[PDB]
Amino acid sequence: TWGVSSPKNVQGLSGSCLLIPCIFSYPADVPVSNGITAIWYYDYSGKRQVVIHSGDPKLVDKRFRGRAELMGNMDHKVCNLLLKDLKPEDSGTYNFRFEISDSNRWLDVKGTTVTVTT
């Protein structure tokens, strides 16, 4: 049911890409007749910058424009995030959130912490 699954920690290296495995879950009795909106946030508690937005890619922060991709299959509960050409600044917490229909939305409050090594 209601939940998101992703590693507490992830390490990567500059220049290289990185994949944060992710899978979400929700009650089967909830109607999803309009698709699901995937949204990846960076530093939710602070700046709260939008890394990914299946709904409207116009909402993506520039900091991340072009260097993030959602390699998931929404119809499979998969929300894998791929960050291209890692950088030291890209370190921080990434939180996933999906929306099925207003009253039906879910944010993962734990998130994944990315540490970009040397």
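By the numbers in Swiss-Prot, the shown part of chain A spans 20-137.
Determined via X-ray crystallography, 2.8 Å.
Cβ coordinates are placed from backbone N, Cα and C, and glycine is handled just like the others.
Sequence annotations record features per position, and here Swiss-Prot assigns domain 'Ig-like V-type' to 20-136.
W21 to Q appears in Swiss-Prot as a mutagenesis experiment; the accompanying note says: Loss of sialic acid binding. Under a cutoff of 8 A between CB atoms, and with a sequence separation of 6+ in the same chain, the neighbours of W21 (mutagenesis position) are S44, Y45, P46, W125. According to DSSP, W21 (mutagenesis position) is assigned to coil rather than to any helix or strand.
Marked as N-acetylneuraminate binding site by Swiss-Prot: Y63, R116, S122, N123, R124, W125, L126. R124 (N-acetylneuraminate binding site) falls within a strand segment according to DSSP.
In Swiss-Prot, a published mutagenesis experiment is listed as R116 to A, annotated Loss of sialic acid binding. The secondary structure of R116 (mutagenesis position), as reduced to three states from DSSP, is extended strand.
Sequence-distant neighbours of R116 (mutagenesis position) (same chain, 6+ residues apart, CB-CB distance under 8 A): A57, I58, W59, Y60, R124, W125, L126, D127. Recorded in Swiss-Prot as a mutagenesis result, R116 to L carries the remark: 10-fold loss in affinity to sialic acid.
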Set of same-chain residues at least 6 away whose C-beta sits under 8 angstroms from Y63 (N-acetylneuraminate binding site): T112, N114, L126, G130
